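**Q** Dumping the structure here so I can ask a few things about it.
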Amino acid sequence: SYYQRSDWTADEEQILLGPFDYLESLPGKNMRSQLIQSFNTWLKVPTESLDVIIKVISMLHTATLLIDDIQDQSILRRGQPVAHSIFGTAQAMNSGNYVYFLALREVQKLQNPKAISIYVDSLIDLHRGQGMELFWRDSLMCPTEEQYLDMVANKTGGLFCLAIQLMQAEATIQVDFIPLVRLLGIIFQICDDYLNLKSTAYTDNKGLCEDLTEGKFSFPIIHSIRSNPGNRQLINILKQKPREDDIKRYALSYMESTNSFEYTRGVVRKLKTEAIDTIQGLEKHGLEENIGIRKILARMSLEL
Amino acid sequence: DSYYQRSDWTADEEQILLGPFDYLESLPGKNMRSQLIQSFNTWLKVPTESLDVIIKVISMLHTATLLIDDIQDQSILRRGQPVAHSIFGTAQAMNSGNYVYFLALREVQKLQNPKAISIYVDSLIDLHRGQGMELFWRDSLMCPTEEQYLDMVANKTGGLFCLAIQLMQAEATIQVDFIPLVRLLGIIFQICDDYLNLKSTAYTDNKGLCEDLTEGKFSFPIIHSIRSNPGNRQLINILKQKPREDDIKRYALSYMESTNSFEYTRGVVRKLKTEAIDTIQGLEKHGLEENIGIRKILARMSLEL
Amino acid sequence: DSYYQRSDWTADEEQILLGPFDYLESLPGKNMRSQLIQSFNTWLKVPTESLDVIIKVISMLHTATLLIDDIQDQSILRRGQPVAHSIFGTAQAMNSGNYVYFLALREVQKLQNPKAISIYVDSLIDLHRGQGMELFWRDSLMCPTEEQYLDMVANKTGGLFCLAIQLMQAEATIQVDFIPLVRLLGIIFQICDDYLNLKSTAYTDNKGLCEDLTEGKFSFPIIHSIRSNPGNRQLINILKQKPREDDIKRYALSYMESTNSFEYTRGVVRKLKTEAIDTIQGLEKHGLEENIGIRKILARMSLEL
Amino acid sequence: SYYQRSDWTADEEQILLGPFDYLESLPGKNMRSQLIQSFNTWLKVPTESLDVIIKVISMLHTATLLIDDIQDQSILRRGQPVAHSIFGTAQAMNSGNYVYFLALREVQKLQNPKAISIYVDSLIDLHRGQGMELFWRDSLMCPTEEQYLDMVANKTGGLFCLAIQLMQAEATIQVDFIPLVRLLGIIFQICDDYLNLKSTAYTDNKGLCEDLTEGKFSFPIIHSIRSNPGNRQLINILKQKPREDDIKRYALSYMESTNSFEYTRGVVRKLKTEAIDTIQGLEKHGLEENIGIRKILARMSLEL
Amino acid sequence: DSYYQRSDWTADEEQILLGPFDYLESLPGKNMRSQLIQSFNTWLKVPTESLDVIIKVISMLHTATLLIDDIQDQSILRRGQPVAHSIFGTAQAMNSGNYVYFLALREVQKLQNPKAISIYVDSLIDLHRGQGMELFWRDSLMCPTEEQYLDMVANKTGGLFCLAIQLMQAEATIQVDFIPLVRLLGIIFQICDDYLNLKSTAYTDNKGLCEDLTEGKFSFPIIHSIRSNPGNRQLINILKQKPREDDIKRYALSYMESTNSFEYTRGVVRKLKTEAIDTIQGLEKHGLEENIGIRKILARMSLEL
Amino acid sequence: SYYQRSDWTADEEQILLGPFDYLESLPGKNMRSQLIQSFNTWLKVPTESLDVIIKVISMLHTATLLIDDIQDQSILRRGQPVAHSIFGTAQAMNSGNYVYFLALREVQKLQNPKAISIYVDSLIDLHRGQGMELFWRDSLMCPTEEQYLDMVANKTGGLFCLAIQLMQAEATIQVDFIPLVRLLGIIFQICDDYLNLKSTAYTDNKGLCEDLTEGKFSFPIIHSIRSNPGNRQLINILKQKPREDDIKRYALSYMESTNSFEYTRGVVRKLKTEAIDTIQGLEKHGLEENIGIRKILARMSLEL
Ligand SMILES: C=C(C)CCOP(=O)(O)OP(=O)(O)O
Ligand SMILES: C=C(C)CCOP(=O)(O)OP(=O)(O)O
Ligand SMILES: C=C(C)CCOP(=O)(O)OP(=O)(O)O
Ligand SMILES: C=C(C)CCOP(=O)(O)OP(=O)(O)O
Ligand SMILES: C=C(C)CCOP(=O)(O)OP(=O)(O)O
Ligand SMILES: C=C(C)CCOP(=O)(O)OP(=O)(O)O
């Protein structure tokens, strides 16, 4: 026989995962792990299953960062070069998408038919969020705040929800924790939008105001653009995708003149109050008091 | 009362997400994976309702793979028309393709077959393993051996051929193993494609002159030509240059003729076709009915070689 | 004794300043604004000495506007020859054009007409208002409505048509108002131009294939095609891409045929021509002599529609 | 009727003036206003007419900056991004040229036929100066100092002269103030050439030695090039339009080695002496002593 | 025992170093410097063994000079095929060419002629002096006079013509001075080349349409055209733009016809050929045998003028 | 006669040498001059001949820098702009290659037939070294350490050897000093490789880690790449030719994790011991003790 099939080797896997492993070697904050831990106080998934869920979520998170940095044309990630500036965009993109299917193979280890459907629905939502974000970015059409939050719910919220939905599929309690975790994912993204423009640690981690370089209609940027439609400086800056710090500093000063950062702090305050009220409701109906989830809520909105 | 109210996904939003995908589906193709499915169905006799799901799944995945491949290769034309990302941009075209990978998975679940998910995942894993090794060689400028190339092709082009027939086997009541045959057909198909990309007027019209050279790809005849004289480094350096210019590509093409790499490639395809026919005859001698359709697909895919 | 002595402007320096302008004037054009002036002069009978100043002013302004337009649109060809800034650079071509705007103003003063300056200024103001709105839509990727487009065209293309006839009226002894007619003729002229840019071999030779697409312009048929199916976003995304490639432009052209946008455009031009002829007949019925020349200009500018 | 003409709206005007209004929102030094005020001590134009003249000159100045920054491919203006790096070059250019005709409409408010001719002649001179400057820049041909001053007289001098010529057209005194104001405009431009290469505030406002990046044959650059024609480093640096600070610092050091900054200080000294002598002559022949115009002369040459 | 052991240079490494050089030598040329050598050998009768070394030295240097010239000029085609640096990159092509300059020097030493090294060095010095002045004018956008241009050509193109015949004279037993004649032939050859680059279909196929314009070169007819009307600056500004576009080049070509620069160039070539024939006849009248071959080379190099 | 040949003028020579003279006006360290002086203690070449040799070596050194900076696409040289960023690559390249033949004309002044052959052989070796270095760089194929040292012996070693071989051709002593000088040239290049990545003065002189920007397989880079072939981050960084300091700092940190700088220090130590042993051997066999050559050895490896 002319052709003889070879088994896949560890050396080849190491090539395929080159970009993924590079990113995993960079220290992150591990918010999603602490979120899983805080929900497990209530759901009490055993560690055998929980370890699979934690691995799945870490894999999907790192892979999504690989792809996001390419689609956004970012330069820094966790204060280090983005993976594709080392390995090129094609290998980094292929590595991220590969890991999406390695993670599905990992979910299959739960031997839980509902978990498969949960995974598919979440990967569908993730791409629906990325697709609408890109659509607005490329068309230079500023979404409303309500459209933006629906996109965030699909995107950033999709992974938060995936983690807790898999936990629920591995527990017999009949309480719906997803509205709460979706709310926490929305809070987390709005804080991220804010800190991208205001936090010095975020300047060290990704560059100054990198959402402006990337042309993104983020939460405070939307508010600023829509607060004065007759002034088109900020949306035109987005169009220009500026790498220059002078343009970005001018944009940041414009956004303070429209009070878009106080606006964003006030919305986060309102959503945190809803989150606390939801936690208190869950506990009033039979769940033990959960200190860890209050600490996660406080931590993600620590600034602001 | 909640500050945020989740909205349902709408048809208008789906139409945005599928903009690049719908664009590519509106361009007429050769629909050969459908003829392959039909020719194996002569033996497997999958019920119409399951077969329609498999055909849809394979069509979706094929188009989605084309969206992504054209981006990763920086192609210009697809089916003689602009590549989708030259209309929608690379980011939306890439996202649309990967989106469809998961819509197709949702479609696969309609078979309600406990084995179907693992089959799908194993195939998507193979597809990415093949693409990743091909990009690895391209970017490092390291020419694989022919054997390494065929293992990569088996993963890549073969992975979707194999997915179609593996789902059909999972849905059929007979237990014959058709996968070694279909993987061989996928390899033949890809080598023929490598040849036609460089030596076919129809492919020049559909994808540009010798576009594998522009993309820097170590394709089957290119590997042979590079390795037949390692002291001459013109061809591998042309690959490095990723030329869009027809003059460099015509020179490279003339060099590959000088190393007799197209004869070499035709001879390999002939040997593989002979193995394919022998395998088909073996399957028929052991019970299966004579399959004219699968011989036509084999004759069709190697027509110009 | 002064350290600095002011020198007089010289012919050699003027020749430098007008390098781009003289280049464009040496390229044969259709000289249709001169036929328009002549056809309205059948009615207005401006004395030869004043008419020569107006003809010169309008020629100067037209060429200068072309210098600037080709830069702002990033055009490549003009009258089948290189755009002036691809010889002299954008900065000198732009400065030469804006220079001529003020040389033409100096020429206008030779009419010694107290009203002529205001007429000139109002027209240059309209011209910049039209160009500014067109650039605004182009850069923001926001498709105007047809009504917004025509208001912009009325300012832009119409502003110079109107300037010619408004100066002629100011210099004539009759008080008939010809401006609504000439603004209508300017709109017809521009819509015909939008059509011919996409669907005329002579325009392909003079400015390139479908150059409005390369420039990203929301022209009359392009607006119709975009708005006829807002769920398909291929055409507006092609505009965003500013394609120089003929394959994308041919696809866009084929899409616009599929939305029936050229029939739509021909039908609009037919209605506007009917209004123009009715207005002409109204002017003649109320005293003015029958004007064959103005009917020929109307027939000429819409010939291929 | 198929087409109905719409009136121009305030929203559309706000679009057309987007780039102009952006620049006007950036604080300048207001030299031309203080120049007008110092000459009005002698010309005593009433405020109704003077307000029109001041508005016209401000409009033309800001519009000329919009266009100059595009033609020069500048990056900063008054320490902020150039207007075209926000709005793009086409809209910024159209906005500037639009304002040239809005300013002519403003001049018409004087109902002074001579003022129209003065405006046209000055806009003609302005473009003659810009055209010769660009011609030398693009052809890499170093003008003589005398050619450079003729160009400056047309360009920078054209607006100084416009302001005072409009004032003279609104006054009955029969004294010719234009030779003096032209001299002040030449002094102002030579100081500007110098400060572009030597002043730290100018480095903050436009970047380090931005005349080198722009390839301009400015007053000290001409002197340095011509002081040693056998050394072609500086003219070749101009050709390269360097954005790198290392090349610019090397060029600046070369220009000090040719004593081009002392040369420029000495010329400014000689011209200031002529300016003072001209002022004293005007006053000896019947005009009151003008302290303000001496302060303007001192201020524009304060450094140097 | 030493940590480092020096290895001998290998054939495989030489093959790498000469990759760009061997590529260019595999492309058929006109081999006119070989006909020139043969035609002067009718008079000089250099022994075969020395003549073979000179022929090899001149071939090596010519190809090496082409490698470098194509890089310095940013050329695209050479002998109708891709320039070597568009395959191997500029750095390896440049290094390979300069390498061969010193391999040729090693070859020259085989003549064992005490004068040969100085002759070689003086010629390489002249070659670089000519290239350096040509680049100086190109980069500074300063049009030389015709006399300055010819001095540069005498250094550049003439330097290798002169090297061949100077080595032949050094190896021959007669003392006749042929260098003024051969330098004149080198000048004629270069002016003809300048003309054919702009006005010859064979040169369009071998190097592209009017490639001297793309390269920004002040060639013989271009100098004439620029200087015949210094108030028109279109042509020198086109040189500045280094146009790859055929439309700009066709316009420039049409402008040069309008200044009658090709007639001017043909007339100059005619005068120089007349001087060359008179010099040849003078050499023959004073003893040398009638040389048909050198008249054929002269007729060949000016054939199309 | 239609054409009259002109003599070459000093003004034209000044044009041809523009880039060369620019580089010569920048202060270097003069290692090769001190090397020649230290060997002359033994060879005692008279100053008339030695002055020619010193001039030849200086010329070839400066010319090689001109060309290397172009082929490497460097940005800084001796802390100043590379010559081609002023004069353009074509004139700078032509000037360097011109000087190669001016130096050969200078060598002819020795009227020493062996000196001509020595010069040719060294220029041949120089190009053989540059050619193999470029071959590996462009093909992304990491040489072995032994291949790298053979290339260094041809390249950097070729000029060291040329200097001392010309000295030997002008002396009657029958001792072979070339193995020693070749060893010193190898030591010098390995120190240069190291200091390019580790010395702050080298950061000021050429930029941070400029060998990474240039894609060069230098001595410590080779060791790091080959120490872990399963990790391909560093070779992929070389492929990317990064101008970004973040990527370069990441690469530098990777190379410390593979101990490639300690490895390089240890090799230099071993070679210096061989150099000292070779010097001691030459002196044991009849040569006077040479303090200067020990100081040169100490100085070139001063760091490390
Ligand atoms: C936080 C988690 C789950 C792990 C680290 O990722 P990063 O901290 O770097 O990224 P974000 O969570 O801020 O998206
Ligand atoms: C042939 C099939 C399955 C459908 C059309 O796709 P294409 O013809 O364009 O692409 P390939 O099958 O050649 O990969
Ligand atoms: C027709 C006139 C007035 C003169 C020639 O200009 P062009 O023909 O080239 O340009 P348009 O009139 O079509 O705008
Ligand atoms: C000085 C005036 C008239 C107003 C501010 O303009 P700028 O100060 O910023 O610019 P220049 O006068 O220096 O040209
Ligand atoms: C003519 C000779 C000496 C050999 C072929 O080289 P080319 O024909 O390609 O180049 P030129 O001689 O025209 O310079
Ligand atoms: C050292 C010598 C011979 C002279 C100065 O050159 P540089 O010091 O700048 O360059 P390298 O010797 O480090 O190569």
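Numbers in chain E come straight from Swiss-Prot, and the residues shown are 659-963, in order.
Method on record in the header is X-ray crystallography, 2.0 Å.
Each residue, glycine too, has its Cβ placed from N, Cα and C.
What Swiss-Prot records for this protein is below:
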- E:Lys688, E:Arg691, E:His720, E:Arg737: isopentenyl diphosphate binding site (BINDING)
- E:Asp727, E:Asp731: Mg(2+) 4 binding site (BINDING)
- E:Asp727, E:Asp731: Mg(2+) 3 binding site (BINDING)
- E:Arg736, E:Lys814, E:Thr815, E:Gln848, E:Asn855, E:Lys865, E:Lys875: dimethylallyl diphosphate binding site (BINDING)
- E:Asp727 to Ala: Impairs PT, but retains the type II TC activity, converting GGPP into copalyl diphosphate (MUTAGEN)
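In terms of burial and nearby residues, how do these features look in this structure?
**A** Under 8 Å, Cβ to Cβ, and six or more positions away along its own chain, E:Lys688 (isopentenyl diphosphate binding site) finds no residue. A coil conformation is recorded for E:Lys688 (isopentenyl diphosphate binding site) in the three-state DSSP classification, outside any helix or strand.
Residues near E:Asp731 (Mg(2+) 4 binding site) in space but far in sequence (CB under 8 A, at least 6 apart, same chain), listed by position: E:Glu873, E:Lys875.
The DSSP secondary structure for E:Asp731 (Mg(2+) 4 binding site) is coil.
All protein chains considered, the CB of E:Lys814 (dimethylallyl diphosphate binding site) has 22 other CB atoms within 10 Å. In this structure, E:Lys814 (dimethylallyl diphosphate binding site) belongs to neither helix nor strand by DSSP; it is coil.
Other Cβ atoms within 10 Å of the Cβ of E:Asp727 (mutagenesis position), summed over all protein chains shown, number 17.
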**Q** What does the structure give for the C-alpha distance between E:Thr815 (dimethylallyl diphosphate binding site) and E:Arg737 (isopentenyl diphosphate binding site)? Integer Å is fine.
**A** 18
**Q** Given the recorded positions E:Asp727, E:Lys814, E:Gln848, E:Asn855, E:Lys865, find the one whose Cα is closest in space to the Cα of E:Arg737 (isopentenyl diphosphate binding site).
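**A** Spatially nearest to E:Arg737 (isopentenyl diphosphate binding site) by Cα position is E:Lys865.
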**Q** Can you check what DSSP calls E:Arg736 (dimethylallyl diphosphate binding site), collapsed to helix, strand or coil?
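**A** Once the DSSP labels are grouped into three classes, E:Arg736 (dimethylallyl diphosphate binding site) ends up as strand.
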**Q** Please give the maximum pairwise Cα distance, in Å and rounded to a whole number, for the dimethylallyl diphosphate-binding set E:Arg736, E:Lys814, E:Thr815, E:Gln848, E:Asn855, E:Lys865, E:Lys875.
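**A** The two farthest binding residues have Cα atoms 20 Å apart.
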**Q** Between E:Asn855 (dimethylallyl diphosphate binding site) and E:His720 (isopentenyl diphosphate binding site), what C-alpha distance do you get in Å?
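**A** E:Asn855 (dimethylallyl diphosphate binding site) to E:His720 (isopentenyl diphosphate binding site), Cα-Cα distance: 19 Å.
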**Q** Of the residues named as isopentenyl diphosphate binders, E:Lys688, E:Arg691, E:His720, E:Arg737, how far apart in Å are the Cα atoms of the most distant pair?
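**A** Spelled out: the longest distance between any two Cα atoms in E:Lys688, E:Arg691, E:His720, E:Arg737 is 16 Å.
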**Q** What is the number of other Cβ atoms found within 10 Å of the Cβ of E:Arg737 (isopentenyl diphosphate binding site)?
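**A** I count 16 other Cβ atoms within 10 Å of it.
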**Q** Per residue, counting other C-beta atoms within 10 angstroms of the C-beta, which of the binding-site residues E:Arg691, E:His720, E:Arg736, E:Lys865, E:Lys875 reaches the highest number?
**A** E:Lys865
**Q** Measuring Cα to Cα, how many Å separate E:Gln848 (dimethylallyl diphosphate binding site) from E:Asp727 (mutagenesis position)?
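**A** So the alpha carbons of E:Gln848 (dimethylallyl diphosphate binding site) and E:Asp727 (mutagenesis position) sit roughly 14 Å from each other.
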**Q** Please tell me which one of the recorded positions listed here (E:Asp727, E:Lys814, E:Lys865) sits closest to E:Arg691 (isopentenyl diphosphate binding site), measuring Cα to Cα?
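**A** Minimum Cα distance from E:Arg691 (isopentenyl diphosphate binding site) across E:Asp727, E:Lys814, E:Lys865 lands on E:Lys814.
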**Q** What count of other C-beta atoms do you get within 10 angstroms of the C-beta of E:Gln848 (dimethylallyl diphosphate binding site), across all chains shown?
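**A** Result for E:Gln848 (dimethylallyl diphosphate binding site): 23 neighbouring Cβ atoms inside 10 Å.
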**Q** In whole Å, how far is E:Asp727 (mutagenesis position) from E:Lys814 (dimethylallyl diphosphate binding site) when you measure between their Cα atoms?
**A** 11
**Q** Around the recorded isopentenyl diphosphate site, report the further residues of that chain (criterion: Cβ within 8 Å of the mean position of the Cβ atoms of E:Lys688, E:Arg691, E:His720, E:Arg737; site residues excluded), sequence-ordered.
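**A** Same chain, not in E:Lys688, E:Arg691, E:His720, E:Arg737, Cβ within 8 Å: E:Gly687, E:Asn689, E:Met690, E:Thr721, E:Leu724.
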